[PDB]
Amino acid sequence: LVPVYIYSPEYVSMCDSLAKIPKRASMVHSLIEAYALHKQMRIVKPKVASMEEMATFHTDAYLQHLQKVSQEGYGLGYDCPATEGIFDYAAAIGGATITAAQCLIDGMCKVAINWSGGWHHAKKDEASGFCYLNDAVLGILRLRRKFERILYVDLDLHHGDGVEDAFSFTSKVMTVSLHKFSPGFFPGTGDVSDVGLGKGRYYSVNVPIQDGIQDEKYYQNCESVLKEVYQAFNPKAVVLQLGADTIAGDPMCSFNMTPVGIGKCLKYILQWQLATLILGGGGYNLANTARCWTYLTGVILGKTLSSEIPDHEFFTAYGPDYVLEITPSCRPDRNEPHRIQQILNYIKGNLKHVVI
Ligand SMILES: O=C(CCCCCCC(=O)Nc1ccccc1)NO
Ligand SMILES: [K+]
Ligand SMILES: [K+]
Ligand SMILES: [Zn+2]
């Protein structure tokens, strides 16, 4: 009944190597360590994913090219540079999410955590949006060995298109994504009209949101969706992506959330008493991202954290106030109340078909 914390010094060091988020994995772990939360969790060393394990979703052609490129020097472009050691990076995170999933299967825990995972843009044969490997999909595929129905919830700023498309043709996995949706904003997909294909029709849920949304309206909207989804789909396990690029102070500067708002969503999911795999994701204000996931780690543990940031390796990065709480920015909420309701109505309508 003690939460599992996927961690090892080698794993964090590996994750720090991603140029898009340098040293972020260390900052997140160090802050969690500084709050001594790791002593209240079961620490499990992540296995490195094998070629066969990564192949459960990704094509052999892609996996081999990724390795070849990684050894010496398919979506490898601006967002996903073909840099050396990138296959080792991909295998590590994939294996970490799988390890967490296997922990859920064994009954070792009710909640397993991998903050360095949640890379949800990767397709079976294509890297996309800083994602070389879709560890979230790999996590769901592993869970499907034991659980008959999986619910995937994506609270990242960006649409979880890679996870959605991976399961868009099946009805055993339902994907739910709350994300910014606006013409020109990555990845451009995930309108409310997108519900899946074939036998997977109505088993993909998308909630388009505009800039400036804050804790209260986000939670109410998220709860009402999850409420209908839970009763309609009746999941046996949950995969939860909690990308922190929605948090105020993120350079993306889109949503205006605090970890408290996201935390309430997490609480509502945690009370389902189901096997839950926790993943990170986006988050480009490194200190704030550590703040968020440290806070959420405390929420999972049912602990109240000291407002003042404890001294640690990255203490200087937490100026100028050096506290745990994050203050929302002073900019408008661009979401019209009537639009939110209609999106909700479409979703309720689609979930009527989920009566099987
Ligand atoms: O958080 C993410 C990462 C998505 C990939 C990034 C979107 C494209 C983008 O914003 N690119 C960019 C921005 C600033 C400077 C250079 C590239 N996914 O959830
Ligand atoms: K999302
Ligand atoms: K689906
Ligand atoms: Zn994102």
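Our numbering is plain: 1 for the first residue shown, then up by one each step along the chain.
Including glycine, each Cβ sits where the backbone N, Cα and C put it.
According to Swiss-Prot, the protein carries these features:
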- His121: active site, proton acceptor (ACT_SITE)
- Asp79, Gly129, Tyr284: substrate binding site (BINDING)
- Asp156, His158, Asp245: divalent metal cation binding site (BINDING)
- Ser26 to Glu (Swiss-Prot position 39): Decreases the deacetylase activity (MUTAGEN)
- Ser26 to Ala (Swiss-Prot position 39): Enhances the deacetylase activity (MUTAGEN)
- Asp79 to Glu (Swiss-Prot position 101): Partial loss of catalytical activity (MUTAGEN)
- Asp79 to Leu (Swiss-Prot position 101): Complete loss of catalytical activity (MUTAGEN)
- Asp79 to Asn (Swiss-Prot position 101): Almost complete loss of catalytical activity (MUTAGEN)
- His121 to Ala (Swiss-Prot position 143): Loss of catalytic activity (MUTAGEN)
Substrate site shell beyond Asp79, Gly129, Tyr284, criterion: Cβ within 8 Å of Cβ centroid: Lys20, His121, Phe130, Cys131, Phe186, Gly282
Secondary-structure category, per DSSP, in which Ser26 (mutagenesis position) falls: helix
DSSP three-state assignment for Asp245 (divalent metal cation binding site): coil
Integer Å distance between the CA atoms belonging to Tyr284 (substrate binding site) and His158 (divalent metal cation binding site): 13
Among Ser26, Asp79, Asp156, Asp245 [recorded positions], residue with fewest other Cβ within 10 Å: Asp79
Other CB atoms, at most 10 A from the CB of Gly129 (substrate binding site): 19
Where the C-beta lies under 6 angstroms from ligand 1, the matching recorded positions among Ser26, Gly129, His158, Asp245, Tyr284: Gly129, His158, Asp245
Inter-residue C-alpha distance, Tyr284 (substrate binding site) and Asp245 (divalent metal cation binding site) (nearest angstrom): 6
Where the model skips 9 residues between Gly73 and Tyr74, distance between their Cα atoms in Å: 14
Distant-in-sequence Cβ neighbours of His121 (mutagenesis position), under 8 Å, six or more positions away: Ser128, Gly129, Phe130, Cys131, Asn134, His158, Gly160, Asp161, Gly162, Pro187
Candidates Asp79, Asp156, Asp245 (recorded positions) with Cα within 10 Å of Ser26 (mutagenesis position): none
Chain-mates of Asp156, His158, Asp245 with C-beta within 8 Å of site centroid, divalent metal cation: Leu157, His179, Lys180, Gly243, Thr246, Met252, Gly281, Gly282, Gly283
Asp79 (mutagenesis position) and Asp245 (divalent metal cation binding site), distance between Cα atoms, whole Å: 16
Assigned element (helix, strand, coil) containing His158 (divalent metal cation binding site), judged by DSSP: coil
